[PDB]
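**Q** If you scroll down you'll find the structure; I have some questions about it.
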Amino acid sequence: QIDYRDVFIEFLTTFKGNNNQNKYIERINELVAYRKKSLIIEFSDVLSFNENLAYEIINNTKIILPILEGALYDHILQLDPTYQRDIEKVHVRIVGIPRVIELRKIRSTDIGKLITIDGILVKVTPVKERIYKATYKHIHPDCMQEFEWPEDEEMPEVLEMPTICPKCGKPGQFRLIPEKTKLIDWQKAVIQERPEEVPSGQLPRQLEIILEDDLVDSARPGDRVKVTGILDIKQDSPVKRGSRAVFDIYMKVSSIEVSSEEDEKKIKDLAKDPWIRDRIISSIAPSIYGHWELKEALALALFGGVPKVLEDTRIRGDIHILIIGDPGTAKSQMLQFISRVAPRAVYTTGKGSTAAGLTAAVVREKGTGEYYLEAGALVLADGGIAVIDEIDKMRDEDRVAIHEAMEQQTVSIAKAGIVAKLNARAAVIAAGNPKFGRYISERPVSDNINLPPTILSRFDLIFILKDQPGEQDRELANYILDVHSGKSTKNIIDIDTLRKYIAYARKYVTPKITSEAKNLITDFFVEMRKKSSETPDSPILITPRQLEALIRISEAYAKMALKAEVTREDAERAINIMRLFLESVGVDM
Amino acid sequence: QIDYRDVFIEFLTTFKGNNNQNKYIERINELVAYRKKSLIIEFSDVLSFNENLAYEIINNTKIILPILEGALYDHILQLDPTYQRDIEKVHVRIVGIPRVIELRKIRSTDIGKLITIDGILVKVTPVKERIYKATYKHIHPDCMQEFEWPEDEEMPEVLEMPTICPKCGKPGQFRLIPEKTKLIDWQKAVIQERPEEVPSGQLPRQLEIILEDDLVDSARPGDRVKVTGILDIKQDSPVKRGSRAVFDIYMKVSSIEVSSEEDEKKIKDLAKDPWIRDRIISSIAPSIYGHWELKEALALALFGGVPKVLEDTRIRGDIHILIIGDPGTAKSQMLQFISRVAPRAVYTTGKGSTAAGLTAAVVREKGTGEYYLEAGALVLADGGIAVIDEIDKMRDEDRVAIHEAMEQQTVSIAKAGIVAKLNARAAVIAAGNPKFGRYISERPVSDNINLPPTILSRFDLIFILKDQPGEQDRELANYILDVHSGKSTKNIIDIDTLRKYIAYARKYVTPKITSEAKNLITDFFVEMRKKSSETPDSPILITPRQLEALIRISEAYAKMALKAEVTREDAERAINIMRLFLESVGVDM
Amino acid sequence: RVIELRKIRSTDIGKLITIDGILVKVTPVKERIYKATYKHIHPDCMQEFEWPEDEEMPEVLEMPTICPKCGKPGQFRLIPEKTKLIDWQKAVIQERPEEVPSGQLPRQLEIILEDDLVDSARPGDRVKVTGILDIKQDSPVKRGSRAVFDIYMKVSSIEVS
DNA sequence: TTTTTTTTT
Ligand SMILES: [Mg+2]
Ligand SMILES: [Mg+2]
Ligand SMILES: [Zn+2]
Ligand SMILES: [Zn+2]
Ligand SMILES: [Zn+2]
């Protein structure tokens, strides 16, 4: 038995990272300045430094984590005594455990060991408080004594009350003292296994996890997470007998990750290429041949515009795309790709969705009997992208429920005495088929689309796809067979890098409109409106929304190159893509 | 060792305000005269008077507050000995606490400290009575003795049954004596966080607060309030075990303020401008170009007329506006602005509203099994404005629920054995699209509204918005791009001061109609009757309702200028707006 | 004294007051015990007694614990024949709509009618009641907080319109 | 009762 306090302190103060910058030393300095009370340590770094120390953490976790925490606290306290009286104790969280076990393959032998499970977050409860050291008071005409009930031991998960007063050795009834009671933050969350690991013909399983102290509110529902902790059995109602000697299992989370400097460096050099826009466009759905104009439209929606928030109103900065095409034009294929490359996306279908499920659902809690709100698909997609396949297959009474969310980006509910307004800032991508399955060229556009003009005006771009056999069949057939043969197109940015690029652009880039782009947009909008009045029979209308669309598209093109201003070149591209949308719908320019 | 009783009396008596009038001395004088029993003290005043006094109260409020009550009570006692026999003790309340913490950021370290939280009140409980000192009689044939149970401390939040009789030392049965029991007023309320504070993709949280003594019935649901007090853990079934030693927190209210003398001067001098009405109109929706005539109608609805109450009937004092326009005419943008600038407004949509949610909903308590009502959207909007967007999309079974509210300004509830009639004196602002999306001029208004003719009879003014691409496209395009570029319109009233201006006018201004003014309305209304018979095919009928509506519009104009008298210039202005209403609806004169 | 149904506070309990409101619910006439008669079921006792001795029987129903005659505990059986009853009726009073403040729901108060006061008025009428307020007790034995109590109304005289 | 998805007169 050798003390690990010196080794742990030596590891923190002597470890050299990629640049030999003493990364953990910097983390301590950040911890002291911000009073973060939590430290994150990569497991592979510990193993590289001292393999014996890594072994002890994995197995002897129950009786070595407090030892390291105490040593770390003294080092921080010595570094800055002001840190004391503000933070009582610090936490050491280990990340990178080699022991990873699937949610469905958890057995009895894994209880009591530090393991890692990767899944999808589903439900998060409001933050509550847990008593870990009580303070009772034996009220009895002779006692008038208070005491901390659990002596030399943390309070168990089961609320237990003293039977014999330690101060007088007598029974009676005791009264809790909230003022002297010590509390710790407590949150309950539910994790679900990923859809790619569920066995065939079976519903996904669920596991209950517990977050405490600073770990509360570390993630939102729908996030992909990696949790490391100790499994344990759950006790709910042990007071009443009746067998039920079978218990569920829950998880005590010690460290949690969601979904770096090197990545930012990789992204920065990518935008240096003048043809970065073409590379991004060609990297959208590499398995689909052609449809270049469609690929550009989907790329713009991934980046989006710049939302504007003023003192009196706000203007949305999301781009909505609608695709109408004959069956077999692969429309669902790009939509599936978009839901996989976007940092945050939700995939829905017209037939399998309802008005309540898309925006918000009011459900009665059977435990208390009072109504409460449940987030819909659009609410869960706030700040992301919502995909609605088969938009024409849903009832018009249900489709009309998203008119407010698509423009005002808010959901208003007045039901069961509940008045609320939830943000739904999400970009909507929709696809569907014409009225008669396939497009009828002889018939006009009004009866082919079979959609009200109100929802049509809310879409920035509308593309009509027609499957016309011709001279391009041979090249299309060769491309499809090459995909089935395993051949892949090179010079394509991978999904993981592309997803990182999109997230960085949406966070640190905010283009501004210049004077040159202002004149070009104004001239085109005025000219576009004049031609619209010539033929008023078209279902589509040129409303002031289309003017907003040009600004959003112009910003999206600039954001793709990580530019700071909307130059003249970006304005031309916005006009060019708008011309194709107008030409496809039947309006010449 | 340092006593602050003298400092408290010194601070109350020797404090100089900005007017140098000893406001706190006047507050005590007002308290004694009206038996207020509650004193409001700003924290900033104490900080200027003495830093040590300010630091003590904000930190040690648990013990200093009872001490400060005695010094105030004695000073009031010597000021007026008759204060006794009516009020046993007074209350001192501190406001302006700088310890402001967000609702979602509350942690374990904040329990037991004086903090303040800003939120929205959503639920109020009927006033109840709480026991703080009980009296029991020992039911045992030897005792027949009455004793107060909690000796040397207050009754805790959990009622405790004495087990041993203090007077005789014998256990048995005890009977509560309500005659000698001490009671205190008790109320429960729920606070919800503001929509602007909710994180992306999450749902708003709630916190339960407790109001006691004079703090009961100090607010109504839907009001934004700032509440200060001490947090504590909630106990529901301490006797009943079952593990789950996790407790939710609740707030003990000590001072509550809903949502002022320099602003009074700031609004009175503003009305001195003879062009104040023009400036107010130009300040409505500054981000919307044009629509000058429709902006005037919205301003009138913000102020409204003066209700007339007779010995048998009441005359509605509110103005109802219906807006029908093509998609993309910014109908929803100004409705959002109206809901934000009005002192009390509720925003609802046609698809997100139900009949129960608009008027009242019954809720069955799980415990008692009793039905009780909940406030609907219209009830919460009483005394304010109710905004109903996309009124043409709501189901007719829910549309009939507002027919009584528009005309009778009342809501009748007869369900689940509960019969009541609620007041719904709220102005209704509604918007909707034409029957065929784009308005058709050649067809009449009846086949374009897609609404029953009955509901349109209750609307004072109806406006038609037309999106016709013409020479104004360039001006509109330039204006929109200016908004997106950060450019703002100057010489306009800010929203915060505009809301204060509207609230003052609706409270302290009651214009009176002159005899000469009545001549114009009576003469004008006669000419409408002649034209009604000339063209009886119009869907608009010249009823006595139009005569009543004309009076309200003139009264609103006078209230806009803070004038207590209705001159002739307001009557002609009311005539002009009615004429354009008839011109837009197709009745050309 | 006349007090609005919404302005009732803690200081008004135990004093004669007058409330004006609208009847909304009337319960069927029932009987209440003010002096019960108990028989000790113990193979030696066979004794009859009135448990609420020298005191009116309270609202809470409490059975005797020790036999006043034999001086021993056991089983006590109530005798409906020897007991004395009194007419009992429950009703709910709702405040007038004109008294309701803006944007609030009307309050309700529970009143008790006894003896000849039963069936004095029908639901939907306007009445003015007089009497003494008191708190409501349902299950004082059950612990678990609930230290707050509601207030009901005992009617001594009621007039209609 | 009231909001929701579902099979059923
Ligand atoms: Mg498809
Ligand atoms: Mg709208
Ligand atoms: Zn003891
Ligand atoms: Zn006794
Ligand atoms: Zn006996």
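Note that the numbers count up from 1, one per residue, in the order the chain is shown.
Note: Cβ is positioned from N, Cα and C throughout, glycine not excepted.
Okay, these came from Swiss-Prot:
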type	residues	note
BINDING	B:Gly325, B:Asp326, B:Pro327, B:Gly328, B:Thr329, B:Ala330, B:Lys331, B:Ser332	ATP binding site
DOMAIN	B:276-480	domain 'MCM'
MUTAGEN	B:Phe303 to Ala (Swiss-Prot position 318)	No effect on helicase and ATPase activity
MUTAGEN	B:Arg314 to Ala (Swiss-Prot position 329)	Impairs helicase activity; when associated with 326-A-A-327
MUTAGEN	B:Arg316 to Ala (Swiss-Prot position 331)	Loss of helicase and ATPase activity
MUTAGEN	B:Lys331 to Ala (Swiss-Prot position 346)	Sharp decrease in ATPase activity. Almost devoid of helicase activity
MUTAGEN	B:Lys331 to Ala (Swiss-Prot position 346)	Loss of helicase and ATPase activity
MUTAGEN	B:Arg344 to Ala (Swiss-Prot position 359)	Loss of helicase and reduction of ATPase activity
MUTAGEN	B:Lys351 to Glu (Swiss-Prot position 366)	Loss of helicase and reduction of ATPase activity
MUTAGEN	B:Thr359 to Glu (Swiss-Prot position 374)	Reduction of helicase and gain of ATPase activity
MUTAGEN	B:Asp389 to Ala (Swiss-Prot position 404)	Loss of helicase and ATPase activity
MUTAGEN	B:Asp473 to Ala (Swiss-Prot position 488)	No effect on helicase and reduction of ATPase activity
**Q** If H, G and I count as helix, E and B as strand, and all else as coil, what does DSSP give for B:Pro327 (ATP binding site)?
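**A** Note: B:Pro327 (ATP binding site) is coil by DSSP, not helix or strand.
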**Q** If I take the Cα of B:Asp326 (ATP binding site) as reference, which of the mutagenesis positions B:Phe303, B:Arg344, B:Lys351, B:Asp473 has the closest Cα?
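**A** Checking each of B:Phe303, B:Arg344, B:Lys351, B:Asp473 against B:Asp326 (ATP binding site), the shortest Cα distance is to B:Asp473.
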**Q** If you compare CA-to-CA distances from B:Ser332 (ATP binding site) to each of the mutagenesis positions B:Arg314, B:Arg316, B:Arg344, B:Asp389, which comes out shortest?
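**A** For B:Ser332 (ATP binding site), the spatially nearest of the mutagenesis positions is B:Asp389.
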**Q** Applying an 8 Å Cβ threshold (strictly under) against chain A, tell me which of the mutagenesis positions B:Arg314, B:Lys331, B:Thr359, B:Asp389, B:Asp473 fall inside, in sequence order.
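**A** From B:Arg314, B:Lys331, B:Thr359, B:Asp389, B:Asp473, the ones near chain A are B:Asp389, B:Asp473.
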**Q** So which recorded positions out of B:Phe303, B:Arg314, B:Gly325, B:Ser332 are up against ligand 2, CB under 6 A?
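**A** Cβ < 6 Å from ligand 2, in sequence order: B:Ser332.
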**Q** What does the structure give for the C-alpha distance between B:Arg344 (mutagenesis position) and B:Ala330 (ATP binding site)? Integer Å is fine.
**A** 22
**Q** Give me the CA-CA distance between B:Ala330 (ATP binding site) and B:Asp389 (mutagenesis position), in Å, as a whole number.
**A** 12
**Q** Reduce the DSSP letter at B:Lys351 (mutagenesis position) to three states and note it down.
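**A** It is coil.
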**Q** Taking only the Cα atoms, work out how far B:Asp389 (mutagenesis position) lies from B:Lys331 (mutagenesis position), in Å, as a whole number.
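**A** So the Cα of B:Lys331 (mutagenesis position) lies 9 Å away from that of B:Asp389 (mutagenesis position).
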**Q** With H, G and I counted as helix, E and B as strand and the rest as coil, say where DSSP puts B:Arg314 (mutagenesis position).
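**A** Once the DSSP labels are grouped into three classes, B:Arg314 (mutagenesis position) ends up as strand.
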**Q** Just the number: how many Å between the Cα atoms of B:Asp473 (mutagenesis position) and B:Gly328 (ATP binding site)?
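**A** Their Cα atoms are separated by 14 Å.
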**Q** Give the distance between the Cα atoms of B:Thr359 (mutagenesis position) and B:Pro327 (ATP binding site), rounded to the nearest whole Å.
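**A** That comes out at 29 Å between the alpha carbons.
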**Q** Ten-angstrom check, please: count other Cβ atoms within 10 Å of the Cβ of B:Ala330 (ATP binding site), all chains counted.
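**A** Counting Cβ neighbours of B:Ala330 (ATP binding site) within 10 Å gives 22.
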**Q** Tell me which of the mutagenesis positions B:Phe303, B:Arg316, B:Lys351 ends up closest to B:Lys331 (mutagenesis position) in space, Cα to Cα.
**A** B:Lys351
**Q** Determine, from DSSP, whether B:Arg344 (mutagenesis position) sits in helix, strand or coil.
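**A** Assignment for B:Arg344 (mutagenesis position) reads coil.
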**Q** Do you see any of the mutagenesis positions B:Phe303, B:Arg314, B:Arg316, B:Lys351 whose C-alpha is within 10 Å of B:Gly328 (ATP binding site), and which ones?
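**A** Close mutagenesis positions: none.
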**Q** In sequence order, which residues at least six apart in the same chain have a CB under 8 Å from the CB of B:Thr329 (ATP binding site)?
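**A** The list for B:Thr329 (ATP binding site) reads B:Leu465, B:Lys466, B:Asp467, given in order along the sequence.
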**Q** Only counting partners 6 or more residues apart, tell me which same-chain residues put their Cβ under 8 Å from the Cβ of B:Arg314 (mutagenesis position).
**A** B:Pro307, B:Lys308, B:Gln409
**Q** Around B:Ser332 (ATP binding site), how many other C-beta atoms are within 10 angstroms of its C-beta?
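**A** There are 20 of them.
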**Q** Across all the protein chains here, work out how many other Cβ atoms are within 10 Å of the Cβ of B:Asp326 (ATP binding site).
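**A** B:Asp326 (ATP binding site) is surrounded by 21 other Cβ atoms within 10 Å.
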